[PDB]
Amino acid sequence: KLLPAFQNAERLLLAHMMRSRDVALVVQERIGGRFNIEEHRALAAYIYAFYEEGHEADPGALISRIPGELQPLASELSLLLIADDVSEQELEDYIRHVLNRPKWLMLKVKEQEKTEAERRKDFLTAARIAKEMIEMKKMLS
Amino acid sequence: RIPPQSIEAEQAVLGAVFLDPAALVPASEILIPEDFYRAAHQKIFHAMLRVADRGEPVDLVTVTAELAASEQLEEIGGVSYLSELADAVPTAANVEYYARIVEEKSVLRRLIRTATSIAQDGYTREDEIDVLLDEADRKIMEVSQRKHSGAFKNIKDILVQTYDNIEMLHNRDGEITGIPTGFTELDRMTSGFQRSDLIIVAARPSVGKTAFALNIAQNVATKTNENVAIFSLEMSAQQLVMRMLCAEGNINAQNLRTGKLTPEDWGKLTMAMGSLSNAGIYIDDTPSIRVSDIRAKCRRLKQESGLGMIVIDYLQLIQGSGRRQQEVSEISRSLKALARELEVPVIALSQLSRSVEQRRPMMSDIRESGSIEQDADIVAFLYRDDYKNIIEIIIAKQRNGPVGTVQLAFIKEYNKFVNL
Amino acid sequence: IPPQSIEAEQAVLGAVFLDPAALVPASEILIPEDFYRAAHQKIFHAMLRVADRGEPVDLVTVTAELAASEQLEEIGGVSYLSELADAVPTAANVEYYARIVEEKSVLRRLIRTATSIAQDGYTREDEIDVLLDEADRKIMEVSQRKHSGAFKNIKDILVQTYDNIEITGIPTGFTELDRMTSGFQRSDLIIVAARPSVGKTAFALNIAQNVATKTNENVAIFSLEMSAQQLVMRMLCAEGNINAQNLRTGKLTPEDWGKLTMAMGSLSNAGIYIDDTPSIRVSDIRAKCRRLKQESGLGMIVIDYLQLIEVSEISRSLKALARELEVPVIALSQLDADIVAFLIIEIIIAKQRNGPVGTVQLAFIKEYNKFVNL
Amino acid sequence: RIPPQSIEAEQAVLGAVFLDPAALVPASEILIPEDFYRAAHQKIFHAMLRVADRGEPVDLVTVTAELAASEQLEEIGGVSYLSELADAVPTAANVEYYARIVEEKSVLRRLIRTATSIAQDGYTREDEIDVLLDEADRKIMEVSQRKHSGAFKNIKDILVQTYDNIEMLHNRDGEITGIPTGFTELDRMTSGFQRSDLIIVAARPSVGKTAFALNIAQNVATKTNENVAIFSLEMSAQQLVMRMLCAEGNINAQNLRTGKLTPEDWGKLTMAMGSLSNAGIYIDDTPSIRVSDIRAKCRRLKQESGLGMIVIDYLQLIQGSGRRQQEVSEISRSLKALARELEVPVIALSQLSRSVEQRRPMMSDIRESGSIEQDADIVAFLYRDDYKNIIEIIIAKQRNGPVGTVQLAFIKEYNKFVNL
Amino acid sequence: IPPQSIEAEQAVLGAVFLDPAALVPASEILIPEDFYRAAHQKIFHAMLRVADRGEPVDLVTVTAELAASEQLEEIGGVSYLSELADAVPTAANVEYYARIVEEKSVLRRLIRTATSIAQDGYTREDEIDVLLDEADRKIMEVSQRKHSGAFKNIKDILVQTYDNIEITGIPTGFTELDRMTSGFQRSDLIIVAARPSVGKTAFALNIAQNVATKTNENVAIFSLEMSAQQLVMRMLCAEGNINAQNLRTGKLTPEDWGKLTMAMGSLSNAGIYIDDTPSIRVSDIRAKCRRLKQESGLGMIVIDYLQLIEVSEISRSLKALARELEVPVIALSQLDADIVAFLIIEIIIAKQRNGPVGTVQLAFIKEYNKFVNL
């Protein structure tokens, strides 16, 4: 099965920052992380530290100070199909998928509010909730 | 089975209405509730239409209310279901296309239904026959007259557009907002050729489309501080410089072709070269380039020296993405994308079919070579009245500005177009 | 069970054996393919193959014919032929039985056509417009026809021939042309053929104008080459004698301005419905024309031209549209029909169902694209 | 196996002889006893021939006697068997056709026999070869020269027929037993066109077959009290009335075609109409009718008003029973049946092949379009000597009466045929 | 495992669903056949078929398109289309991913071509020379190309256009022809076309002589019509102005003898390498020419003529030979090319890559088969 965009966006971003400290610094200010997936936040931390010590673009030396449990992931990403020169729009696109992922998750709170209304036959409430959710969805895509 | 249907398209139509209430107008024009194959969708479309006829806003709430009052909410899947429809539409603006797909599949179901009905009657009533054949004629025709056609544009409305055109042609003042052409009368109408515009200059062979494009490219580069990129696919770089040297310094072309050069015709040549050397003219005389090559070269140029115009010596010579009807459309579409990317006017010469002679060129003459008509925001035809060394430049299409005929004079001896 | 009449079939073949003359009336009404059973099909064919030689048709000559082409056994042998010959008490009613066989045959064809169309509805999805057109055509092609049974008495033709020399329809705006037609009659399909630059489009537009601005009749024009914009430009250019070159190249003199405001006030009162959609189908013409009549009125229908809409189908379908809307339809052509008219220019007419066949003559001003009287 | 045979046809041949003793003459001409595949049939045919050679009557009794004396009765199935043969013949008059079938199947058996024999000799004698090829040539030819051919008609016998024709052409007096044509010289020969006759008038285009038929139809309807039914498949009813109005009142045709009409040429027209209105002329201008339609319409007419002639403007336009070589034969055959049914002369115009020019029309010119030759009891050709406004009417066939050329004059201006 | 990039493919289709504009750059770089997976092939085709109508490309219009042509299920259904649309985080790098797909496609084609040639080596044995030629051709046809990325500045063309009016190569022996070429430049493919008796062969020989006896350059002539014997006979006949009829018909006058001993002493110093083998292949030309340069020197290559060696391949292969040996190649023709020259006789030139396009004029003596200046 194919991975969701936000996840691909995190992986690709990681794949790039592992080979470019120029990109690693941009992601540090723009994204915490703030990465959505734990393992990705974990790698992020280890990638950030790599420059905040001195070390430059070298995926060889990185996969050796990483706590072994993450190694398999860093290994996988360092082989992912990437042209090592990210475009201006690409970062905006990737970062945007990561930054408003939590926002898509906010929807599911209202999705339950809606279905519960629906269960107790409070339909106009349920519709109103759905009407709000469409606005929130437009706000993101 | 299974009956022609498009649940996906049905879902996108109803979804569209929930995202933009304006989507219901185009949808109701093309469809009635019974066109929907799925009962829930019929009930839903019907609820929308009812709400709309009351002059009440059509959205998730009022459709929910409507269906609850007609006891149809649960039956169509509830509010939750109206939500899903809203998530099933790739783009609300594409609602007509989704609608047409639904309609198409409805028409097919009616074809199948009436055809079957005729077949059945053939076995049963047997009986009459003459009536049978007539009603079989009748019933089949009825299937076609169902699709949303029309409407006729009324003459009053066109007269308005016609008069408003005549307004623009005289209201013509006077600033050149785009790239000046050097032909003041063409600049009045265009203003002149503008950034991001795809300009198509079509003309039958011997009319002088190549000379026209070169004159423009020459005027831009020598007069303004802008760079022009010329792609000559039928003519070499030197063969083309020969023609703009003549045009520049007023040197008889045939005279150069035969070595003959009067002492001062030679001094005429050195001034042409001197003035032409300062111009930003970049020529690629690659025999049959693909659009990607054109695009890549222009790309590098704009960020290396800056770019102002792109001229391509006839489009039917550009080879496609592979190794012609559909192929030309993609090239057309690609040239427009080229214009938008580099924020530059792209002048693509086009050849006309042998229809002009079968009648003054019009849109249908490139329509058999389309769909360049759609992509071009400006389509120009060159027509010579005497095939008076005067030539007509018919601007058949212009997205922002008037439509009419600008007139210039052609001088064979120098291969030039001059004002009037 | 496919419509059939084995009994009718059996009587026909039997009648032929009983009296060889019966083959003539049967051969008039039937072809071998009309018989539902192959055996009968084979037999009737053998029967015809002998008559064509032309030898007498009887049990021996037919048996010998079937045997020679290795199909005596398949049709049941001499037993069956004799059964058919011995069953028949008369051959006086051959055509009664022949006509029954023919009917069942037609019904089978009806069924086969309709089933095919039904099946195509699932398989080609993909080709909706092509499907609807060929289904129209396919059904039409099931039924012939026939020609009821009415001889025309000479008395009746004479009146129509006399009155056919010395304006009951829609006025064209050309008196000399109104003489030959008087004028454009309802349900007529009018074909106007021509060569490059004469010009067909100018002629079509002129009639569309002269009908719409002088009569309260609505014309529906379908132009497939030039846009509605270009079409109206030519019309007011001719309407008010305005030089086209001046409308096109902005600059208008004040003779032109006053001459223009005149032409479009005059043209606003019509009466003109245009459709400039590139490749249109005949049925799309019908939909728009039916919805127009039922909402506004009409009519006259002008089409420019017909080889942009195999021409036989289009032509026939145009005649049906004319007869359906009880309105004249003029279709141009480049070089079944009610009136045929080819093109100081000469209008030659080659065909007219009721009117006089002759030649008219009109003038043409190049600068206004207008045709005028002499 | 099985060897080509037709027991059915063999049975019908012998049967025929038992029903009509005259049937033996045609049978013996075409067959010898050995052509019969079945031994009993050989023995029987041989008995018949023997009886016949004695000048004794050949019937069931003498054949029975003959076979009893040669001890062959039981062997061939007895008297009972001779009975069965008598019941096995559909029609004694068709004996030649049955005979030919038997002969055909005999010839095939000889082909098979000699071919096999050659093949066998190929494996055996091997040996000589040159002799083998020659006798193989020889033996194969011998199979063909076996069928009953001939005979040549002798010149003496034709001279008699020729002279007897010349007798009829001068012995021509004088009563008109059929429908008068109005062309007294054509009436001498025909007398004139008679009830039940199928009359075919063939002519190349531009010769005037249509004008000829109309003149006849016009003369019959205006002069005699009879009704004429005209089927015009290439020409409309008004276009055809135009031509008979001109012919009637002497009005220049081209004059009418151009509106021009001298004051008294108009008075000429009113008298034509007056006289032509009283005539019983019924026209059907249906583009391509089938024969059944023609037949049905004529049928109703004769019993509704009475009918005297049927004229069909060219036969090659009549469409067949389906939706051309075999098809035309059936139409021909059907038109003759039409003539017999309504007891009326049927005049069917025919077009000639482009053979006349490859040489005065003859039978072979419609023979490539046959078999109209057989069905027609009268075939007429129209030939103009100068392609003197005189035209020839060659009567090539007439079942009851002479064969020759009748001559008439054609007037282009009025599209008429006049006497001489 | 055939070279492929499912991931690249998936990003391309995904990008199109995310932003319909992405189809334009992809359609520029790719055709459906480039996708390794049929599903993707089918999808990309559907995508293009909708754009051509020209309707918006999105999940619904594409789904409807695949379903209409009965292939929605085969490509994985709406699930797969949605998977592709949901996976894509950006469409900014479509052409990056497009170019990866294109490369893998090229490599597959390379592999397919080479395997085929390898397989043909066993199966056709039988046809060695035909095999080697078509293998050359087949490999050449794998690679396009491209056109690096160099616009020519006008300044640079101007110098070449000026200097292109007012002898840097190999001298032809005709001053007026050396003006238009100055003279025969290295790596140029020169085509000289003509009609019966002018004559092409005489012209070819003359240049071959005038180069070889006046310059220390070696010419390689390939004559496919006349033998080396006949070719040398014509050369010394023109070289020393000797009447051909006298050489042929034995009897020579003493003007001819002295005139002959002069012509062949003069011709012995060249400089001339002939090959008169009837039907020669372009590669056989290369083998002999490469072995000649590497052992002696050269050059100029004269071929008489090219339709005795589908002409497109030969022509292209001749250009490669010229560019390989850094030597001018003149190929005659009977009525890609560097110089095209048609034929008191007039030499019309239609094409020249760097030189002036014009017309030269030379005389021709019938009795010596020689061309001379004016």
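By the numbers in Swiss-Prot, the shown part of chain B spans 8-330, 335-370, 374-401, 409-441.
Cβ coordinates are placed from backbone N, Cα and C, and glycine is handled just like the others.
Pulled from Swiss-Prot, these are the features on record:
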- B:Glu241: active site, nucleophile (ACT_SITE)
- B:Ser213, B:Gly215, B:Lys216, B:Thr217, B:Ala218, B:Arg250, B:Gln362, B:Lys418, B:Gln419, B:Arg420: ATP binding site (BINDING)
- B:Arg381, B:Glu382, B:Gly384: ssDNA binding site (BINDING)
- B:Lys216 to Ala: Loss of helicase activity, reduced ATPase activity, still forms homohexamers, ATPase not activated by DnaG primase, still interacts with DnaG, almost complete loss of ssDNA-binding (MUTAGEN)
- B:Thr217 to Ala: Loss of helicase and ATPase activity, still interacts with DnaG, complete loss of ssDNA-binding. No longer forms a complex with DNA clamp loader subunit tau (MUTAGEN)
- B:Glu241 to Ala: Loss of helicase activity, reduced ATPase activity, ATPase partially activated by DnaG primase, 4-fold decreased ssDNA-binding (MUTAGEN)
- B:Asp320 to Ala or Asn: Loss of helicase and ATPase activity, still interacts with DnaG, 4- to 15-fold decreased ssDNA-binding (MUTAGEN)
- B:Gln362 to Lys: Partial loss of helicase and ATPase activities, still forms homohexamers, ATPase and helicase not activated by DnaG primase, still interacts with DnaG, binds ss- and dsDNA in absence of nucleotide and less well in presence of nucleotide (MUTAGEN)
- B:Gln362 to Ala: Partial loss of helicase and ATPase activities, ATPase and helicase partially activated by DnaG primase, wild-type ss- and dsDNA binding (MUTAGEN)
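Recorded features from Swiss-Prot, shown on the structure.
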{"residue": "B:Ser213", "record": "ATP binding site", "DSSP (3 states)": "coil"}
{"residue": "B:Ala218", "record": "ATP binding site", "DSSP (3 states)": "helix"}
{"residue": "B:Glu241", "record": "mutagenesis position", "DSSP (3 states)": "coil"}
{"residue": "B:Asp320", "record": "mutagenesis position", "DSSP (3 states)": "strand"}
{"residue": "B:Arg381", "record": "ssDNA binding site", "DSSP (3 states)": "helix"}
{"residue": "B:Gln419", "record": "ATP binding site", "DSSP (3 states)": "strand"}
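In sequence order, B:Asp320, B:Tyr321, B:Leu324 constitute the residues six or more apart from B:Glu241 (mutagenesis position) in its chain with CB-CB distances below 8 Å. Checked against B:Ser213 (ATP binding site) by C-alpha proximity, the recorded positions B:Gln362, B:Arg381, B:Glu382, B:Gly384 yield B:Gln362 as the nearest. With respect to B:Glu382 (ssDNA binding site), the closest of these recorded positions in Cα terms is B:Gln362, chosen from B:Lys216, B:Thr217, B:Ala218, B:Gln362, B:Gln419. Comparing the recorded positions B:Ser213, B:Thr217, B:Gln419 on other C-beta atoms within 10 angstroms of each C-beta gives the minimum for B:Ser213.
Rounded to a whole value, the Cα-Cα separation of B:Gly384 (ssDNA binding site) and B:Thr217 (mutagenesis position) is 21 Å. For the recorded positions B:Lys216, B:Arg381, the ranking by surrounding Cβ atoms (within 10 Å, all protein chains) places B:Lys216 first.
The CA atom of B:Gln362 (mutagenesis position) is located 9 Å away from the CA atom of B:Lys216 (mutagenesis position).
With respect to their backbone Cα atoms, B:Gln419 (ATP binding site) and B:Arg381 (ssDNA binding site) stand 16 Å from each other.
Each of the recorded positions B:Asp320, B:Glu382 was assessed for Cβ neighbours inside 10 Å, and the highest tally belongs to B:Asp320.
Note: B:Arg381, taken in sequence order from the recorded positions B:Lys216, B:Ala218, B:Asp320, B:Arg381, B:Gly384, have a C-beta within a distance under 8 Å of a chain C C-beta. Taking a C-beta cut-off of under 8 angstroms and a sequence separation of 6 or more, B:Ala218 (ATP binding site) has the following same-chain neighbours: B:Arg250, B:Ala254, B:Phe431, B:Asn436, B:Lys437, B:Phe438. The CA atom of B:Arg381 (ssDNA binding site) is located 19 Å away from the CA atom of B:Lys216 (mutagenesis position). Its Cβ placed at the centre, B:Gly384 (ssDNA binding site) has 18 other Cβ atoms within 10 Å.
With B:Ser213, B:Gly215, B:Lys216, B:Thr217, B:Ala218, B:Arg250, B:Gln362, B:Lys418, B:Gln419, B:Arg420 listed as the residues that bind ATP, the site has a largest C-alpha separation of 32 Å.
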